[PDB]
Amino acid sequence: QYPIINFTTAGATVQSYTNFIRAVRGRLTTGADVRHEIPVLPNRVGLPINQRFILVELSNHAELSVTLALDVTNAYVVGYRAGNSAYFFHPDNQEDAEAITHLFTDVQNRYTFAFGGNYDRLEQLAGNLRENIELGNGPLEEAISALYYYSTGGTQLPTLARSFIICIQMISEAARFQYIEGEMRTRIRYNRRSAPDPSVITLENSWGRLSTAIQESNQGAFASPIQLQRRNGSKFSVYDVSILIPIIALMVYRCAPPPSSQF
Ligand SMILES: Nc1nc2nc(C(=O)NCC(=O)N[C@@H](Cc3ccccc3)C(=O)N[C@@H](CCCCNC(=O)OCc3ccccc3)C(=O)O)cnc2c(=O)[nH]1
């Protein structure tokens, strides 16, 4: 019932990855909510369960497949299926716990991790921060295999956590930010794996704050500036939505849009 988007790391190109991310965004947003040229994800409040999730089916050169489940309200990876087993991160509330029972309903084995799925927890379990975890087609290929083999004991918990970190950034963060999609496109173009620079990390950490600042802005003007980092780690101040139009592709719903105001 939930829409499925397919991607494979096997012979992945800039174009095939671009098509994939475009398709993910298309299934995440309805077109009902666009503010300062930037689409907003569906509001969680009153969202029917039949419209709550999308599925990302990842295949690799090793002929293995995993299916990630993404929450449409924030592009969050809530869990995955590999063959006869499904695994979900610890839900942050009771409603979300009910929501995930609607995912992978025909699967033989259902597990909920005792840990939540945020970066901080995953980095703890991985024994590495995002800044030291390589991204690219190679890492993704390896991540798909690692997710696949977890249920049989082939994958240790640090490797699994690392693999989630790779998937989340190359799928969800790329969907959220054209800038991050661009950084992944470059890695694919040259088949060169590398850890994300400070511009990537600071964008990831600031997605909620940027979403709120844009949505609460006065005609696009921020009340408070947001500090980001450049590739070299130097500070970049954001005062306005304008500079973010080429950078951010999707926002999380934070508030209702203000009336148009007739002049
Ligand atoms: N698994 C996963 N983990 C992720 N973790 C992060 C992450 O830690 N980001 C660091 C950060 O500073 N996040 C901001 C911005 C942000 C990012 C992503 C989403 C919303 C907001 C924040 O305010 N982050 C919040 C925590 C928001 C957690 C949303 N959780 C969720 O929707 O759970 C759904 C569920 C249902 C069933 C089972 C299991 C999970 C905070 O720090 O207060 C991002 N994306 C993801 C992601 O897409 N998938």
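Here Swiss-Prot sets the residue numbers for chain A, with the shown residues being 40-302 in order.
Positions of Cβ are set from backbone N, Cα and C atoms, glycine also.
Among the mutagenesis experiments that Swiss-Prot reports, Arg83 to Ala is described with the note: No effect on the toxic activity but suppresses the vascular leak syndrome. Per Swiss-Prot, mutagenesis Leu109 to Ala or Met is noted as: No effect on the toxic activity or the vascular leak syndrome. Where Swiss-Prot documents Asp110 to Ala, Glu or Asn as a mutagenesis experiment, the accompanying text is: Suppresses the toxic activity. The annotation that Swiss-Prot gives for the mutagenesis experiment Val111 to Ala or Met reads: No effect on the toxic activity or the vascular leak syndrome. Annotation source Swiss-Prot lists active site at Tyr115, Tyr158, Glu212, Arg215, citing similarity to another entry. Swiss-Prot lists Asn132 to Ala among its mutagenesis entries, and the accompanying note reads: No effect on the toxic activity but Suppresses the vascular leak syndrome.
The shortest Cα-Cα distance from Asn132 (mutagenesis position) to any of the active-site residues (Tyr115, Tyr158, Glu212, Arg215) is found for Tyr115.
With a CB cut-off of under 6 A applied against ligand 1, the recorded positions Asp110, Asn132, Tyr158 are reduced to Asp110, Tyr158.
The Cβ of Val111 (mutagenesis position) lies under 8 Å from the Cβ of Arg66, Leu67, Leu80, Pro81, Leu86, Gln90, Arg91, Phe92, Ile93, each of these being in the same chain and 6 or more residues away along the sequence.
Rounded to a whole number, the distance between the Cα atoms of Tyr158 (active site) and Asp110 (mutagenesis position) is 16 Å. The distance from the Cα of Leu109 (mutagenesis position) to the Cα of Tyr115 (active site) comes to 5 Å.
Sequence-distant contacts of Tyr115 (active site), defined by Cβ-Cβ distance under 8 angstroms and a gap of at least six in the same chain, are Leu109, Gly156, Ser211. Each residue contributes its Cα atom, and for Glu212 (active site) and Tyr158 (active site) those atoms are 12 Å apart.
Distance noted between the C-alpha atoms of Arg215 (active site) and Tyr158 (active site) is 16 Å. For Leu109 (mutagenesis position), the number of other Cβ atoms no farther than 10 Å from its own Cβ, over all displayed protein chains, is 25.
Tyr158 (active site) sits 22 Å from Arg83 (mutagenesis position), counting Cα to Cα. Other C-beta atoms found within 10 angstroms of the C-beta of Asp110 (mutagenesis position) number 21, with every protein chain shown included.
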